[PDB]
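For reference, the structure discussed in these notes is given below.
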Number of protein chains: 2
Amino acid sequence: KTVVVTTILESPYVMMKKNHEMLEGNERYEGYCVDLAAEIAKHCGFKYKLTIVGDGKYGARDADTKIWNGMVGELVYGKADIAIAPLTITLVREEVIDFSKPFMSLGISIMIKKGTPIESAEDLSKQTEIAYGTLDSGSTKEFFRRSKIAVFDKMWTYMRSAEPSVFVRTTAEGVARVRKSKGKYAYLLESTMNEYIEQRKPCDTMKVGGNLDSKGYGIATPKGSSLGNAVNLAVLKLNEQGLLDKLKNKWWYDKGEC
Amino acid sequence: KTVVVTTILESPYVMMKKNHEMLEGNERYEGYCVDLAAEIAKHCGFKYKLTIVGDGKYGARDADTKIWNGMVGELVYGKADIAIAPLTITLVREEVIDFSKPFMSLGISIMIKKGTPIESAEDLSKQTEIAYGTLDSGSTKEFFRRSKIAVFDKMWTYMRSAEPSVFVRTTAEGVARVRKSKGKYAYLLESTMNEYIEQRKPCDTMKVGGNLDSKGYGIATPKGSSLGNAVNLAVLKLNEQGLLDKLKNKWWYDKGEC
Ligand SMILES: N[C@@H](Cc1conc1O)C(=O)O
Ligand SMILES: N[C@@H](Cc1conc1O)C(=O)O
Ligand SMILES: [Zn+2]
Ligand SMILES: [Zn+2]
């Protein structure tokens, strides 16, 4: 009955506490999703164990093997009971796992090194000098790959053929590339992460333009799991009681450094 | 077999076309939810009949009889098969009906007549010359009635006992009250309607401040319904293809008059 929670090391959702090495179990981690996991568990009445997804991914179906990787795979193949992370609710995922109503709203956004002469996706598409990419698996890449909006189709056409690769394995990798490229690389990531980074030292990046789309993160469970109903209701209750807005402010803005 | 769709006359979601008297059935109406209903039915493969909710309400439970009114009641008591409307996903409603994932995100906002000395809820709570209320039943009124947050708790106390009533029966009545009250009345309504009206003639109102919460509208079905699954998947598909964004620009800003 101890619920195995799969999640991912992604700031400020789940981060290692500075002393984690002298701590045990759930106490080793801190962050928005660590706080949310505690509350979901308390309102649903279950004991849980946080575990970091082994391959460090969000989740995508390999087109050859057709095997799901990341947190989605952990749920699909029975290695975890629930996923509490910045996991995007999408059609292909909803087809294999269950999602609660969203606990956070977001949209794909553009992250630039300050001073970059870019102001929108249209600007990125109309030039070639500043390279741009996305996480190499997950909802953002899939959004561009399936987009039929020309500004986005043009962007995908370029990204899928750019060399060296413009895709990165982790959010941190994308942010570092932005920071170390003197303005020649812009990163396409979720508004939530983009807004977070813009508030952290060295305060050299910023989110530009509006969001490209609109969607949410949901707490996921294995298709038909017994936890789904209570978890969904708990998210709604916690949102209505102001918990979610409080956690957003606590982890994004209250200890912002810029 | 023809699906009975319950919806509500609320601009620009569902409105009577100018020439509706000489039109019939579903053709009499136009709007975002009318376009959405057509997109959902096509993907889920069903024929439908649009019907305006009899009592003109969104849906709330009478504390004494425990009977649901509005579109929620029409689903609860079997008078309709699905509600395609700007119906807000809430915990009390989710307990009695099913909601698809969000097709639109929004938040409670403040509508003022241009030039009114108000910039936030807080601003409304610390004065008494400017009355302010909400729709008479629905998710907004509940929000203030259930607030564990100080500014808002203060707002319910004044609202619940103001006399005469600061509550209104329809969004239109709330908007008209703002407009003819020479700035002595502000109306609390969802950002979607607020932003919409703000872009319509006589262009004398405006949304002030930020949203008070974050939530969404969902397509609702009776508990356990055969349509729940397909509808939910259709919403996600429509969002990802950009149809939902397309419809929003179509009905909100493409014809704006200010
Ligand atoms: N939440 C996303 C991952 C993600 C995080 O930030 N940009 C992204 O693409 C997912 O679920 O793939
Ligand atoms: N969407 C709300 C109603 C509503 C619309 O605009 N302000 C409101 O309160 C509901 O479903 O009750
Ligand atoms: Zn379609
Ligand atoms: Zn009564």
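Numbers run from 1 along the shown chain.
According to its header, the structure was obtained by X-ray crystallography, 2.0 Å.
Using the three backbone atoms N, Cα and C, a Cβ is placed for every residue, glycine included.
The L-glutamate binding site annotation in Swiss-Prot covers B:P86, B:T88, B:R93, B:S139, B:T140, B:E190. B:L91 to Y (Swiss-Prot position 504) appears in Swiss-Prot as a published mutagenesis result, with the remark: Promotes dimerization. Strongly reduced desensitization. Mutagenesis annotation in Swiss-Prot: B:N239 to D (Swiss-Prot position 775), described as Increases rate of desensitization; the structure shown retains the original residue.
In the structure as shown, the Cβ atom of B:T88 (L-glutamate binding site) sits within 10 Å of 24 other Cβ atoms. B:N239 (mutagenesis position) falls within a helical segment according to DSSP. Mapped onto three states, the DSSP output places B:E190 (L-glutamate binding site) in strand.
Checking the recorded positions B:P86, B:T88, B:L91, B:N239 against ligand 2, the ones whose Cβ sits under 6 Å from it are B:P86, B:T88.
Among the recorded positions B:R93, B:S139, B:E190, B:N239, the ones whose Cβ sits under 8 Å from a Cβ of chain A are, in sequence order, B:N239. Put simply, of the recorded positions B:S139, B:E190, B:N239, the one whose Cα is nearest the Cα of B:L91 (mutagenesis position) is B:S139. The maximal spread of the L-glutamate binding site, taken as the longest Cα to Cα distance among B:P86, B:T88, B:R93, B:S139, B:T140, B:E190, is 17 Å. Taking Cα separation as the measure, B:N239 (mutagenesis position) is nearest to B:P86 of the binding-site residues B:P86, B:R93, B:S139, B:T140, B:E190. In sequence order, B:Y58, B:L87, B:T90, B:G138, B:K215, B:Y217 are the same-chain residues whose CB sits within 8 A of the CB centroid of B:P86, B:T88, B:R93, B:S139, B:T140, B:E190, the residues recorded for L-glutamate being left out. Around B:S139 (L-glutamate binding site), the same-chain residues at least 6 positions away in sequence with a Cβ under 8 Å from its Cβ are B:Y58, B:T88, B:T90, B:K215. In sequence order, B:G59, B:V72, B:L87, B:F99, B:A220 constitute the residues six or more apart from B:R93 (L-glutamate binding site) in its chain with CB-CB distances below 8 Å. In this structure, of the recorded positions B:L91, B:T140, the smallest number of CB atoms within 10 A of the CB marks B:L91. The Cβ of B:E190 (L-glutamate binding site) lies under 8 Å from the Cβ of B:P86, B:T88, B:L106, B:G107, B:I108, B:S109, B:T140, each of which sits 6+ residues away along the same chain. Under the three-state DSSP scheme, B:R93 (L-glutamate binding site) falls in the helix class.
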